[PDB]
Amino acid sequence: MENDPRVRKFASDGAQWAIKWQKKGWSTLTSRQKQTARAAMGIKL
């Protein structure tokens, strides 16, 4: 995942985590944001 469409949907929804994850890079989220993301995106990473 570099710019996944799911991430774009959330970022368009106003999901700050996805907005950051997509644009600023997946590094820029904290564990809680990534963890929130894992729930929405179904991510195991």
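Each Cβ is built from the backbone N, Cα and C atoms, and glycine gets one as well.
These features come from Swiss-Prot:
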MUTAGEN   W26 to A  Complete loss of interaction with host AGO1 and AGO4. Complete loss of silencing suppression
VARIANT   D13 to E  In strain: Infectious clone UK
VARIANT   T28 to S  In strain: Infectious clone UK
> In the structure shown, which of the recorded positions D13, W26, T28 has the fewest Cβ neighbours within 10 Å?
Replying inline: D13
>> What whole-number Å value do you get for the CA-CA distance of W26 (mutagenesis position) and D13 (variant position)?
In response: 18
